[PDB]
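**Q** Got a structure here, written out as structure tokens. Questions coming.
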Amino acid sequence: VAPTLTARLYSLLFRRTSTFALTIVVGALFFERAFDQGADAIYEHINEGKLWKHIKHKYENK
Amino acid sequence: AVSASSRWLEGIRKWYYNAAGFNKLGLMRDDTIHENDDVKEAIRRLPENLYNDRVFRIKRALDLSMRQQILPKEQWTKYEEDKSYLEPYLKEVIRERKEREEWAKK
Amino acid sequence: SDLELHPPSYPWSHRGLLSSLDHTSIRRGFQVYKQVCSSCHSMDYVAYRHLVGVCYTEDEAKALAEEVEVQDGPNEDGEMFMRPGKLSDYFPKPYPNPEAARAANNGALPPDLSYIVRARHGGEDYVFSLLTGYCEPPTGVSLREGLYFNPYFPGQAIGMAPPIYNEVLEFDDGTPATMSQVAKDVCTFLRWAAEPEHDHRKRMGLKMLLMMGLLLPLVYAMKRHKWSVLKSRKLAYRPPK
Amino acid sequence: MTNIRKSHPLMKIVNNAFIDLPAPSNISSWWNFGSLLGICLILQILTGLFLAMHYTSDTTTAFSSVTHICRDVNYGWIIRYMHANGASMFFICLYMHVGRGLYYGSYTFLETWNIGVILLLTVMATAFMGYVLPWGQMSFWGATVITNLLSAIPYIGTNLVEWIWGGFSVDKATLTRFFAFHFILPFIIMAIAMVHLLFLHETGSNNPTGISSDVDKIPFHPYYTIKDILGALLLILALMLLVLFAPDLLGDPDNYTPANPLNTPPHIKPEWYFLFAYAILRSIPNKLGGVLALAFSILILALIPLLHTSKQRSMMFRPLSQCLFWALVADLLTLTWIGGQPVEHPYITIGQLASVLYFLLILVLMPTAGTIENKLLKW
Amino acid sequence: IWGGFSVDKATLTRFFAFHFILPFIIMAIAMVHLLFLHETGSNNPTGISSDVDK
Amino acid sequence: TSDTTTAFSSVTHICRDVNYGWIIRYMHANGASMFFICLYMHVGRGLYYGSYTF
Amino acid sequence: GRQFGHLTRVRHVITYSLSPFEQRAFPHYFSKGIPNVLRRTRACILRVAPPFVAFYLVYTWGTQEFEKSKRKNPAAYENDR
Amino acid sequence: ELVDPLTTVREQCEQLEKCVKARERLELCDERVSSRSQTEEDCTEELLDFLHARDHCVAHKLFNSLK
Ligand code: HEC
Ligand code: HEM
Ligand code: HEM
Ligand code: FES
């Protein structure tokens, strides 16, 4: 029998509040770098060819 | 001049009495009363047997309201039984001051 | 009390929540203003800063700008300029003055088109249907000479001579100009003009909503989690009494 | 009190006006507004500041500047709307805080109530000037009459109007003044709040049942803080959604044109909450007598605590009072839409119909209610 | 803090706000500064405990 | 008025056309100066008796 | 006065509660809660709606009443004279 | 040339009943006017009625019909 990651996790991290605090920033960092990167695609997936990002290729540097 | 309508009066009474939820929370009429000065010293003159019992039901009452549960209807208060215990004390405090109030007029 | 018409609700490439504008049509919608509307109605509030929004290359918009401007600049070293230089310059008025405007318009005063969109009721569809709508004066009605009947028009007699016909012009696209196409093209153009932020402002609009559903329950749970002990109370009244 | 870190600056012992301030158990999300109100305001101050940072008040400048704000200023578009739209939210936040007071009879506390009274009167003019600041077509004309309105004083008004004008007209200085007023004014309120609050600490909050809560209390921090946090978070989207996707909805004023004293708008309305008063204003043909009512309209709130008619404070147990209570609710909202109508003949009648009703609801019905009901339970 | 390459307009306007609001802040702070003083009371020129005579 | 073009001419205009625009401006400025020397003494007292002990 | 100490006097009450961990955030929140939503909603809706009717009625009532009154000039007086 | 989608979409909806239905009223007005036009009468009021629902139909169609 092995502990579910929960039983690991508190013992590992959540026990000491500093660590418990520490991780918070850590993932939050990697979070946003990935997070915003996803929605924009979804966003620009929704709007195709309405944006220079798609449009401007028609005339961009001639 | 009312006799049969007097009998007819009580239905809406009983009806209106049943149209206010505190009947369905196990309260009574007296503990409903808004406070006042006469209310205050009236409290003093109560024996605990009521007084404590007055307390608990209130305390009981509040909790339920927290959780949005109404008392099971079987246990609701009954229009046949209303305890007036407050007022026989109340008239004293009302009375006496009316004198002072008046006897100090002139 | 001319019966106040409404321009019917048209769908739009941007009409939907997350729906955005096409700049290509905007490229056109400029041209007509560049061609026509500069007649009377100006827009004072716009620089040549457009560049990438309507996709214009800076050089383009620059060269596009630099054609436009050109006024004096040599008055005893006190100036302005010919030939704009930068693109921060706004767009020259046809008129020096409300006087020169109004008299030339014969008592008519052409409004600014910069913000004109969000001003009038009925959205851009107003103008679209307005430029659409022109009808022959019903039986027993007369007009001023400049005034032309239009049902949308509040007085329903408008001094504006209807500009648009099928293929008034050619488009920078070169799509054959159509009185309808011509109309619809500019409609987006102004509509965007009053809201340059628009197609962007939905980004976080999207972005916030994705974020948004996360927090609410968590609190509500923790809320309940704290409150859990509260709503779990049990009373016991056991007076020894 | 040994080594308590909350003693060392005594200031922290004033802090225990919160964390140990006890509260009754049962409290509805109805009560979350007092919190929000202060919070809705904090944001105001800030945003209402940064505006000024790029803002200029001048007859020639202000509009073009404000034009320039959403144009060249970083996020000049979010901010302006954060200010305006955020204003609107403060209202509906506020009224509920009122509505709670009535519907349970929390007004029973006399002074605390009164402070709220004054506190209310203050807030309106703020927005009022705040609304003139745009110097839009309406803002010019809107205040133009509303100020000209006050001329109905039989005698001293004539000078006094032009005085507050500082002129024969709406001209420049009349602008500039407001800016100062509209600028300083919130700080005053914030002070007053600390008074309004203060008495409340004396007697504590009330409970929905309209009953003495003495027996059961709660340490404030672990709990109501949270429900507020969520409650606070409730507000976010409420503005966020409106402010972001569809700006112009409650941005109902359509006037971005420069204020024209020559041109007059065919339709003249303030914004919404300003209307329902202005609706009553439209009603009376008599100029003076009308204004008299408009004044009397609100102030009767302070009168209401004279109207405690029964032996039970809250309305949750009085159906009829509750029946009455909800009845009045509509009468207002009608006027709102009524004031949102041109003055054609049904409306004309309608307002006249709904107007006298309003007070009549208050001034006659509500007191007699408990009187019967007091007698009903045989109390 | 300029908001520019120079002293130009906005650099003015900012200050106005700052210079405008700022006293109110002080006035608040005063009520703090005072407050502690009520705790221990003022001192006397002799630099001596004044307890006996008030 | 705070504006790059306006402010001076306005302030010019103040002592010109404004009722008592001359007393007031100086009441503001000169009154500022007085606040200083008022203030320093309040400091100086603190030191010279050591009231800073608080 | 001192807030928690002296408020009331109470005797022979007993109270029981658990660690919040010991229990669940949603003990049948869905199933068991939905009825409680329903039962009490009617106690109000009795006394809530009736006016809201009235306005909307009058709202449209006047609306129509407004319309034809205005809308049609040759309504009662038609354009023979 | 191009004839536009409009004029086409103009006709498709005016084809609908209430269109021609009230279009009669226009003539019901108009013809009576034609004799009586001395008096104030004008069919404009009805024209808008005629055109109102008319283009309410024309609404959805041509915006697709366009580019
Ligand atoms: C004839 C010169 C001229 C032409 C060319 C011209 N405008 Fe018009 N426009 C006017 C005048 C003059 C008015 C006002 C006439 C009146 O009020 O009866 C007007 C009306 C308008 C209105 C509506 C005014 C209002 O009250 O809302 C707009 C918008 C407008 N013009 C913009 C445009 C647009 C868009 C175009 C291209 C289709 C254009 N102008 C081309 C002169 C012109
Ligand atoms: C209770 C808080 C406030 C109220 C009721 C209020 C009222 C208003 C209103 C209604 C507007 C119109 C918004 C708009 O037209 O977009 C406004 C704008 C403005 N307010 Fe306030 N405001 C508040 C906070 C503040 C504060 C604290 C300040 C000063 C620091 C301030 C300064 C301004 C400015 C500069 C504007 C210009 C934007 C404009 O008028 O459009 N506001 N104010
Ligand atoms: C900006 C306006 C206001 C603010 C910021 C404000 C703020 C608050 C706050 C934070 C509370 C404590 C929360 C609570 O007791 O529920 C409160 C309580 C109260 N306020 Fe105000 N309030 C405002 C307006 C008013 C007005 C206009 C009135 C009445 C005329 C009023 C009357 C009361 C009353 C009666 C209470 C106590 C209610 C109770 O304890 O049951 N408030 N207010
Ligand atoms: S006085 Fe101008 S409308 Fe009443």
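Backbone N, Cα and C atoms are what each Cβ position is placed from, and that goes for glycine too.
So Swiss-Prot lists these for the protein:
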- D:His83, D:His182: heme b b562 binding site (BINDING)
- D:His97, D:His196: heme b b566 binding site (BINDING)
- D:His201: ubiquinone binding site (BINDING)
- D:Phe90 to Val: In strain: 65, 66 and D (VARIANT)
**Q** For D:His196 (heme b b566 binding site), what is the tally of other C-beta atoms lying within 10 angstroms of its C-beta?
**A** 19
**Q** Tell me, how many other CB atoms lie within 10 A of the CB of D:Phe90 (variant position), whichever protein chain they belong to?
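**A** Total other Cβ atoms inside 10 Å, all chains included: 19.
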**Q** Sequence order please: the binding-site residues D:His83, D:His196, D:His201 that have their Cβ under 8 Å from a chain H Cβ, otherwise just none.
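**A** Listed binding-site residues meeting the cut-off: none at all.
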**Q** Using Cα coordinates, what distance in whole Å links D:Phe90 (variant position) and D:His182 (heme b b562 binding site)?
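**A** On Cα coordinates alone, these residues lie 16 Å apart.
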**Q** Could you tell me the C-alpha distance between D:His196 (heme b b566 binding site) and D:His182 (heme b b562 binding site) in angstrom, no decimals?
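**A** About 22 Å separates the two Cα atoms.
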**Q** Around the C-beta of D:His182 (heme b b562 binding site), how many further C-beta atoms are within 10 angstroms, looking at every protein chain?
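**A** Cβ-Cβ neighbours of D:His182 (heme b b562 binding site) within 10 Å number 20.
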**Q** Any of the recorded positions D:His83, D:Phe90, D:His182, D:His196, D:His201 with a C-beta atom under 6 A from ligand 3? Give them in order, or none.
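**A** Listed by sequence, the hits are D:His196.
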**Q** Would you kindly give the Cα-Cα distance separating D:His97 (heme b b566 binding site) and D:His83 (heme b b562 binding site), rounded to the nearest Å?
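**A** A Cα-Cα distance of 21 Å.
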**Q** Same chain only, sequence gap of 6 or more: which residues have a CB within under 8 Å of the CB of D:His201 (ubiquinone binding site)?
**A** D:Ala17, D:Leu21
**Q** Quick one: of the binding-site residues D:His83, D:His97, D:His196, D:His201, flag those whose CB is under 6 Å from ligand 2, and say none if nothing qualifies.
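**A** What lies within reach of ligand 2, judged by Cβ under 6 Å, is D:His83.
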**Q** Report the same-chain neighbours of D:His97 (heme b b566 binding site): residues 6+ apart in sequence with Cβ closer than 8 Å to its Cβ, ordered by sequence.
**A** D:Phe33, D:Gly34, D:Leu37
**Q** What number of additional C-beta atoms lies within 10 angstroms of the C-beta atom of D:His83 (heme b b562 binding site)?
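**A** Excluding its own Cβ, D:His83 (heme b b562 binding site) sees 19 Cβ atoms within 10 Å.
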